[PDB]
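Remarks on the structure that follows.
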Amino acid sequence: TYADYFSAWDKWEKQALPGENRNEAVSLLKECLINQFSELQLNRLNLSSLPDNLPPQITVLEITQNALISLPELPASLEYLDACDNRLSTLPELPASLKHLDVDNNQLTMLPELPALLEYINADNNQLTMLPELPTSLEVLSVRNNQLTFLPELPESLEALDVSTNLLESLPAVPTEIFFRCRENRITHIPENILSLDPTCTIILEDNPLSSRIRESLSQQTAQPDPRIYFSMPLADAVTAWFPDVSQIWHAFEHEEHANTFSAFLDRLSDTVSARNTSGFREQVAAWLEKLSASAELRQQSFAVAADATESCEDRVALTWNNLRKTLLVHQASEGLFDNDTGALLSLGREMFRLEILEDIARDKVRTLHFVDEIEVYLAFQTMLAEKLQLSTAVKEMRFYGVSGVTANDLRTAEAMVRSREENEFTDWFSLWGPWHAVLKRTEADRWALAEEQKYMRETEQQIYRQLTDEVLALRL
């Protein structure tokens, strides 16, 4: 009986908060039932709840612009739900007939199971960290301004994807035109295969931490005839940006040799890493800069390392950074950081060489690739392999390691590559290593000057220093 509905609704009317028009709601509810209408609209009534039972035959429900915290059991044949502009914290089971779900501008942390006939889903402006498995006839999924870091499998029928203002670390895998709105995410790179997508497909990448090298490479080949892709296109400011005055203390070194070139390094280094937060990297670079501000010699030698690696090393800040750590190590060694710790210096050597091998591998993979920076690949290896390859001084990014075209097989191949290559070249590599030579100059200057005289191609230096090393290595047994 309709009387059961009317009585329940009348009871509900009287628990309205002062600004809440439950009275008009009951009129609308009653009108809807009496006439067996398919549409019910309870818009702009400051509803703080809904009655437990809604007209069971409605096919369309509008409950826009209230203060709803949750919804009651939805009618079984509902095809269209607009519940945008409330405070929804959860949703009830969605009826199998749902075609259209608009839930924009609520407080949703998750979504329930999505039924098969869903054609449009809008959950813009919520707090989603995840999407359920998407229905197989979904046409449009708008989900902007949430907190997603990954999408599920996109269905073949999908025709528009709006994931603007989210935390996506990489471009969604592609499943009639297809549209990907991906602005304001944390996409640091795109796949190489990207340009071989058909021109019915259109991608928006504007405002992402994509480096200017990646961006300029995109502009270059999209201009050349013949997938539409929309994307965006000195000197004391560079040191300050890595903190937290240090800016004023650094201002004094403005008019030094190769100053301009050092600000170029930092900013290119920043453009490649600045989305990592944690990292990790930022903390280590700052401490390193702190050491540079303390010594004049360390500063001057670092600037020249930046300068000498500018000719064709501009797409390889990874190497330059690895050499700047070398320069720090050399400087530290010459000031006695390693005695009696020839074993500790040996352990660190193994660590440096392992990282050097991984850098080789990174450079190899990226050398031809235009849409990824070496640092992306190099940090990926680092974070995935530090434990197995025991890399204590490695930067371990918690995010961004999901790089396109780096496979599990690459990871394993790399680890093995580091082992055999180490097993074959370390001792020789170490005998030529800068910081080792600083120790040999500082402490064993007796055998050093003798071996310098003993030398009277680089092949000879190798033979002479290997001799010198295996000598001193016997003493520290």
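We number chain A the same way Swiss-Prot does; the residues here are 25-199, 208-258, 262-268, 279-289, 295-506, 541-561, in that order.
Per deposition record, X-ray crystallography, 2.8 Å.
Backbone N, Cα and C define each Cβ position, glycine as well.
Quick look at what Swiss-Prot lists:
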ACT_SITE  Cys363  active site, glycyl thioester intermediate
MUTAGEN   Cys363 to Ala or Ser  Loss of ubiquitin ligase activity
MUTAGEN   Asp365 to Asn  Loss of ubiquitin ligase activity, but acts as a thioesterase that uses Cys-363 to hydrolyze the ubiquitin-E2 thioester
Query - Chain break of 8 residues - Cα distance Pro199 to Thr208 (Å, rounded to integer) - result: 12
Query - Distance in angstrom, CA of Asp258 to CA of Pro262, with 3 unmodelled residues intervening - result: 10
Query raised in the report: Just how far apart, in Å, sit the Cα atoms of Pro289 and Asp295 across 5 unmodelled residues?
Result: 9
Report summary line: Gap check, 34 unmodelled residues between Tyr506 and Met541: Cα-Cα span in Å, rounded to whole number, is 13
Query raised in the report: Since the deposited structure skips 10 residues after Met268 and picks up again at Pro279, how long is the Cα gap in Å?
Result: 20
